[PDB]
Structure formats: C-alpha cells, structure tokens
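S.K.: Sharing a structure with you now.
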Amino acid sequence: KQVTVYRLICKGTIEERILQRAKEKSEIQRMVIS
Amino acid sequence: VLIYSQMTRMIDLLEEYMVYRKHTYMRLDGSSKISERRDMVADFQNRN
Amino acid sequence: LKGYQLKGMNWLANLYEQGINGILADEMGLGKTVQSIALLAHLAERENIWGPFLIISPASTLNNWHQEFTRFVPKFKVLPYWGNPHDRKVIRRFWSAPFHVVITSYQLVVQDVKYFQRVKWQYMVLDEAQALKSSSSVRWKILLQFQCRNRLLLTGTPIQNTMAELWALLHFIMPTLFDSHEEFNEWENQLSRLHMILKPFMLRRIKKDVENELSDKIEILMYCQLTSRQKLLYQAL
Amino acid sequence: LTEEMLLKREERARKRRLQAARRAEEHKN
Ligand SMILES: Nc1ncnc2c1ncn2[C@@H]1O[C@H](COP(=O)(O)OP(=O)(O)O)[C@@H](O)[C@H]1O
C-alpha cells in the first residue's frame, strides 16, 4: 500500500529548533555509514 | 492511522478528543501492562 | 527465506565459526528477528539445541518473539520471563537443557543478575541493542559480565549519535581491539577509517535496494499557526 | 522404603510441569 507521514509544527515558536537539530543530525547520520 | 505523541499529558488530551468526535481509538503508553500490549496490537491487526 | 536473509545466514555462519561478534544493522521491515531465528531453523548441527539461548529486549517486543519462534521453528521450546515475582520464581524451577530459549526484558535482566549468572548461556541476542548505547549505563556495565560464545546485536538505525556511544557499542561487541575514546578521536579522513573498522562486522541493506515492491514514504511537513490563547501565554513566557 | 519419596517427587515433577504448561500459556494474551 501507500504510506503517508505528517509532521505538525508551529510557525516561529520553538519546534523549529527541534526540526533544525533533527535535520542537522540526519545527514551526518548518513555519511558515517553510507 | 497511527498517532505518535511525546507527552503522556498530551495523550490524555488526544483521548478526550477521540471520545468527543466518536472515531474509535486505542492507546499504549509506557504505563500500559505488558499483557495489555499483546491484546491491543492483536486487535489493531485482524479488524477493520 | 529471502536472498539477502540467506546471504545474512552465510555471513553469520562465517562469524560463528570465526568466533566473531557483530551488528546485523538491516533497515527495519526486512526480518531481523527472522534472520536470528534462522540460526536455529536450518541448524542441523544440534549444538544450538541442548544449551539455552537468551533473548534480551525492550518491553513491548517480548510478544512478537514468542509468535515468531512458534511459527518459524516448532522444533524449539521457549520460556517467558516477565510479570509477577511468583511467575518468575516458578519459571526458575523449570531451568534449575529442554528450556532451549528464554525471552527477557532489559529491566529484568539488570535486576535478576544473580539468577542469570547461575547458568552458562550459549548465546545472547540483544534485540534492539541501541538500548545499550551509553557506557555510563548500569545496563551496559552489567550486561558486559555474562559469559557466552557470541553476543548478537539486531539493531537497525544503529550508532548515529556521538563517538562515546560508538566506543560503548563496539567495546560491548568486542572486549579486545578497543581501549579508550582516544582511538576514536583519530578514527573522508575520519569516515574512511570508521568504514574500514566496521566492514568485517556490520551488515547493511538500505530500503531502496530490497523493498522494491513497497511505496516510498510520502512525507509532509505541515505548518500551523498558533491561536490567540497560545500567543498570550507564549508572549508571557 | 524409597518408593514413597520417589513417587512423591514424581508427583511434584508433574505438578511443576503442569504449572510450566499454565504459566507458559499465560504468555498467549
Ligand atoms: N521470510 C519471511 N517470511 C515471512 N514474514 C517475513 C519474512 N521476512 C520478514 N517477514 C515479516 O516482516 C516483519 C519482520 O519484522 P522483524 O523481524 O522485526 O524485522 P525488522 O527488524 O527488519 O523490522 C514481520 O512482520 C515478519 O512477519
């Protein structure tokens, strides 16, 4: 089947920092394996 | 659908919502007993 | 069994003869339990039968293992080990070795150590071993002391944090080869060193090579605007 | 003489294995 995935995040509050640190980690987490 | 959330305090608010708009729902906090998890997973498979 | 699983079995069998521990770091949804169970399913050698296995795992997962052993390998017999102290005490009588395998939770193995020290387990399957990632943890300190042929880690999306956790996981896998975090300050200058160190023990798959029949995840980020009541409180903070 | 303690311990063995059967099947659900 399909799979869809959603994030709900507020404009400009604080949750953006969480998303930024997650994004920063996510690419480092690739290159150290493949 | 699966809904994931990061505060038990919030999963309580979500449960109040799932009861109000009558969707049917089932919840598995870390506070659930190990035996409950078995039934609750086996009921999310095997049913529409 | 699927082709990549069978190649996994031949690889694990090589490591088994060589006496080598490692990480079966396949991406989640490819059958990492099924691969570990195949160390018994095709196991005509009998060595793996008449001495007990441990499966050690995080709490919600204790169920699936029972169903997976009973569906794939009815040749075996399996012991629960969770719940009431009474049931634990009772089950300790049955393994006082037709008790071929025992299913266990990290939170119990870090307490009932005295009982687990009583028997020479053949192998430990530490399921979802990303649980062990910090060497400061009692879990890590204690789980180092159990004696067995192999320690087998089935954790997908492994490592991936900071080099202290790399040392902790790798030194859990091998008691030799690693002495301190200083080696891992000298180990593409960094990346290539780590790759070559991991390659003899650290399988991979990546979903797009094998999950060819699955849809890709459509991933949405949805921005939301907070309400008047939220503005008032957020501002007051 | 010895048969009493032997058949007692045999009865304890089937008692144990009945509890093993029951408390193993408590894992079903
Ligand atoms: N060869 C196979 N035959 C049947 N089911 C399989 C097979 N390989 C994988 N699966 C299924 O895929 C899932 C594997 O889960 P698990 O063993 O935890 O793998 P992973 O850790 O990659 O998610 C289960 O639903 C299992 O039934």
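Swiss-Prot numbering applies to chain C: residues 518-613, 622-712, 729-778, in that order.
So this one's electron microscopy, 3.4 Å, going by the header.
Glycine is treated like the rest: Cβ placed from N, Cα and C.
Checked Swiss-Prot, it gives:
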BINDING   C:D543, C:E544, C:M545, C:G546, C:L547, C:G548, C:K549, C:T550  ATP binding site
MUTAGEN   C:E653 to Q  Abolishes DNA-dependent ATPase and nucleosome remodeling activities
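Explain the structural surroundings of these features, please.
M.R.: DSSP assigns C:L547 (ATP binding site) to coil in the three-state reduction, placing it in neither a helix nor a strand.
According to its DSSP assignment, C:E653 (mutagenesis position) is coil. Counting every protein chain shown, the Cβ of C:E653 (mutagenesis position) has 20 other Cβ atoms within 10 Å.
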S.K.: Can you grab the distance from C:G548 (ATP binding site) over to C:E653 (mutagenesis position)? Cα atoms, rounded to a whole Å.
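M.R.: Given the Cα positions, C:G548 (ATP binding site) is 13 Å from C:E653 (mutagenesis position).
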S.K.: Inside 8 A of the center formed by the CB atoms of C:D543, C:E544, C:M545, C:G546, C:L547, C:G548, C:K549, C:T550, which other residues of the chain have their CB, for the recorded ATP site?
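M.R.: Those within range, site residues removed, are C:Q552, C:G681, C:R746.
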S.K.: Among C:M545, C:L547, all listed as binding-site residues, which has the most CB atoms within 10 Å of its CB?
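M.R.: Counting every other Cβ within 10 Å of each candidate, the maximum falls on C:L547.
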S.K.: Radius 10 Å, atoms counted are CB only; among the binding-site residues C:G546, C:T550, which position scores highest?
M.R.: C:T550
S.K.: Any idea what the Cα distance is from C:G546 (ATP binding site) over to C:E653 (mutagenesis position), rounded to a whole Å?
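M.R.: C:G546 (ATP binding site) to C:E653 (mutagenesis position), Cα-Cα distance: 13 Å.
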S.K.: For ligand 1, which among the binding-site residues C:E544, C:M545, C:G546, C:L547, C:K549, C:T550 have a CB under 6 Å from it?
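M.R.: By the Cβ criterion, which requires under 6 Å to ligand 1, the hits are C:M545, C:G546, C:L547, C:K549, C:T550.
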